Amino acid sequence: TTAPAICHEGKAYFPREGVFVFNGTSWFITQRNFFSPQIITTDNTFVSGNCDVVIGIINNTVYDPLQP
Amino acid sequence: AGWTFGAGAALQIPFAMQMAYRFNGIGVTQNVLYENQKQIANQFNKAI
Ligand SMILES: *[C@@H]1O[C@H](CO)[C@@H](O[C@@H]2O[C@H](CO)[C@@H](O)[C@H](O)[C@H]2NC(C)=O)[C@H](O)[C@H]1NC(C)=O
Ligand SMILES: *[C@@H]1O[C@H](CO)[C@@H](O[C@@H]2O[C@H](CO)[C@@H](O)[C@H](O)[C@H]2NC(C)=O)[C@H](O)[C@H]1NC(C)=O
Ligand SMILES: *[C@@H]1O[C@H](CO)[C@@H](O[C@@H]2O[C@H](CO)[C@@H](O)[C@H](O)[C@H]2NC(C)=O)[C@H](O)[C@H]1NC(C)=O
Ligand SMILES: *[C@@H]1O[C@H](CO)[C@@H](O)[C@H](O)[C@H]1NC(C)=O
């Protein structure tokens, strides 16, 4: 199952490379030609705009690696 | 299926998402397609 973007804290996160997919439990970002799910973090995404404009945006959570 | 058609089994893909792929293949990020999807679709339909 896919989504074009993730809505997180009011911002739309697009996949930097690859496609956002759901494996039945969690959302992961993976590459189009070979399934290998990655954790969706702020490194694997491109933020642009608000959540109102994208059709099909989903309420997932994007991980922040700087948290201690 | 899109471009997946010419390389192994065809893989279904939402049409707008294959367009995002195609936009991102010309240097324009996918953000343009999703934010301006209505205008892009209207220009396509008018051109036809
Ligand atoms: C969806 O992805 C999650 C996380 O990668 C998978 O959950 C793990 O499954 C293994 C194998 O059973 C367990 O050892 C881990 O402890 C699980 N992790 C967590 C956080 O629960 C899940 O199995 C995948 N589901 C499908 C259908 O692919
Ligand atoms: C993401 O979550 C927000 C809430 O934080 C959802 O927006 C609410 O939708 C209900 C109707 O189901 C309205 O009554 C609320 O007023 C809305 N709240 C806000 C702050 O807008 C939003 O629909 C969810 N998005 C997705 C894709 O599931
Ligand atoms: C790019 O220019 C086009 C027109 O050539 C703009 O699209 C039109 O915008 C008007 C409002 O100003 C609408 O009434 C028309 O229906 C729109 N038409 C189409 C797609 O045929 C478009 O908004 C401009 N885009 C940007 C990013 O500036
Ligand atoms: C997909 O189509 C359904 C109607 O069958 C609609 O409710 C849903 O919002 C659409 N999703 C996207 C991403 O266009």
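Numbers in chain B come straight from Swiss-Prot, and the residues shown are 866-913, in order.
Header lists the method as electron microscopy, 3.2 Å.
Here the Cβ of each residue, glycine as well, is placed from N, Cα and C on the backbone.
While the structure shown retains the original residue, Swiss-Prot records the natural variant B:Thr894 to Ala with this note: In strain: Isolate SZ3. Under 8 Å, Cβ to Cβ, and six or more positions away along its own chain, B:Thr894 (variant position) finds B:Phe888.
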Fill in the blank from the handout: Reading the DSSP string in three states, the entry for B:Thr894 (variant position) is coil
